[PDB]
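Below is one structure, written out as structure tokens; the observations come after it.
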Amino acid sequence: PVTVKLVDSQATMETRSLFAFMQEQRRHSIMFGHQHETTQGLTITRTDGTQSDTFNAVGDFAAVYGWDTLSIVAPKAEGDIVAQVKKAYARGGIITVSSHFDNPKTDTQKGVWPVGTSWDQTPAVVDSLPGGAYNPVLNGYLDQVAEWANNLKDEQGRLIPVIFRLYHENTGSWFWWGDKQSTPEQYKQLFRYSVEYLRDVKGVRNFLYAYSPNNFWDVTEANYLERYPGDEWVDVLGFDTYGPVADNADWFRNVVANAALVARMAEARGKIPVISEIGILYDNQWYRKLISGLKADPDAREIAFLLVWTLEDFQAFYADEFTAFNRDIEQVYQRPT
Ligand SMILES: [Zn+2]
Ligand SMILES: [Zn+2]
Ligand SMILES: [Zn+2]
Ligand SMILES: [Zn+2]
């Protein structure tokens, strides 16, 4: 038995166990995650959740399965993922979903990309908080996320835990919830309001909440804290980083530095540190550089997982003793808390 302190104090036993699992596991390995693991790939023949490019490359699925709200909120352009999530959970996999919400202020104007999508930079934070004219639009997205979460059940009728990552890459201005679109306080309010709405207004009990700004080039706790929603509102501390295919030594050092920072903060705050999104012509030493850099650092090695969004390189990463794929993780959801 271990005691866990989550954002949702009434979270299900399996959700609590998932958090406890990562707390233990994170100092013994780094789980491999992949966005659209069993629903998109260059080598798969079925998108039913039974195949993955990862499995075809190394003989096992990723341990962490990433999906986003383009599979949950209308119009669900990426299609539903309930069945694929259930298949992944049945294998003992871990599920994470990131919000990719349309712009609440302009979503009825869709036609010419990127109008009305996440990529429509029209500031929409101020007008979507309570009091704002587009608060009902944002609430409609959150209603759909909650209904989906509330009915996401396994074969015994129990809820499937999900690591829900809200308003990522918020320290850049390419999304409507970005740093040119809101003051730090307004962004914190958007995050907090959304968590509160899901947890308290809609009763979601199977979510862990993740925060994930971009990598910082000035790697300080003060910089990460500027738009941080707060320890009462975040369970998972991550970050997103995309680098160059060539001459990337500096970028890899920055990956390690940001992972070390969130790892140290996570230990101080009782959170789970992760690399929420990492990605990039080809670099056939990319994965070897990634795992070697991370595991050599005493803080960065403590991240629970890294999620990616050349075959020999990846096979070496899989063979590394510190990486963990789906069959390498056990007893994730029935740990006593
Ligand atoms: Zn241990
Ligand atoms: Zn997607
Ligand atoms: Zn992200
Ligand atoms: Zn900026």
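By the numbers in Swiss-Prot, the shown part of chain A spans 44-323, 332-360, 392-419.
So how was this one determined? The header says X-ray crystallography, 1.9 Å.
Placed from the backbone N, Cα and C atoms, the Cβ positions cover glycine too.
Recorded in Swiss-Prot as a mutagenesis result, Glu121 to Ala carries the remark: Strong decrease of mannanase activity against both oligosaccharides and polysaccharides. Counting every protein chain shown, 16 other Cβ atoms lie within 10 Å of the Cβ of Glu121 (mutagenesis position).
DSSP assigns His143 (mutagenesis position) to coil in the three-state reduction, outside any helix or strand. Here the residue is the original one, but Swiss-Prot notes a mutagenesis experiment at this spot, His143 to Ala: Very low mannanase activity against both mannans and mannooligosaccharides.
In Swiss-Prot, a published mutagenesis experiment is listed as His211 to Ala, annotated Causes a 100- and 700-fold decrease in mannanase activity against carob galactomannans and mannotetraose, respectively, but only a 6-fold reduction in mannanase activity against 2,4-DNPM. In sequence order, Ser141, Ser142, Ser255, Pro256, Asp283, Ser319, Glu320 are the residues of the chain that are 6 or more apart from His211 (mutagenesis position) and have a CB within less than 8 Å of its CB.
Mapped onto three states, the DSSP output places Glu212 (active site, proton donor) in coil. Other Cβ atoms within 10 Å of the Cβ of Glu212 (active site, proton donor) number 23 in total over all chains. The annotation active site, proton donor is assigned in Swiss-Prot to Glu212 on the grounds of a curator's inference.
What Swiss-Prot says about the mutagenesis result for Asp278 to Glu is this: Retains significant activity against mannotetraose and azo-carob galactomannan. Classification of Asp278 (mutagenesis position) by DSSP places it in coil, neither helical nor stranded.
The C-beta environment of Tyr285 (mutagenesis position), restricted to residues of the same chain at least 6 apart in sequence and closer than 8 Å, consists of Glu320, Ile321, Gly322, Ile323. Under mutagenesis, Swiss-Prot gives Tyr285 to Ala with this note: Reduction of the catalytic efficiency with carob galactomannan and 2,4-DNPM.
Under the heading of mutagenesis, Swiss-Prot lists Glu320 to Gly and annotates it as follows: Lack of activity against all substrates. The secondary structure of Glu320 (mutagenesis position), as reduced to three states from DSSP, is extended strand. Of all Cβ atoms in the shown protein chains, 24 besides its own fall within 10 Å of the Cβ of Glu320 (mutagenesis position).
The active site, nucleophile annotation in Swiss-Prot covers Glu320.
For the published mutagenesis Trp360 to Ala, Swiss-Prot gives the following note: Lack of activity against all substrates. Take the CB of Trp360 (mutagenesis position) and look out to 10 A: across all protein chains shown you find 16 other CB atoms.
There are 28 other CB atoms within 10 A of the CB of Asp278 (mutagenesis position), with all protein chains counted.
Listed in sequence order, the residues of the same chain lying 6 or more apart from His143 (mutagenesis position) and placing their CB within less than 8 Å of its CB are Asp111, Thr112, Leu113, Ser161. Secondary structure at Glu121 (mutagenesis position), taken from DSSP and collapsed to helix, strand or coil, is coil. Checking the mutagenesis positions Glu121, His143, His211, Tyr285, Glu320, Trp360 for a CB within less than 6 Å of any atom of ligand 3 leaves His211, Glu320, listed in sequence order.
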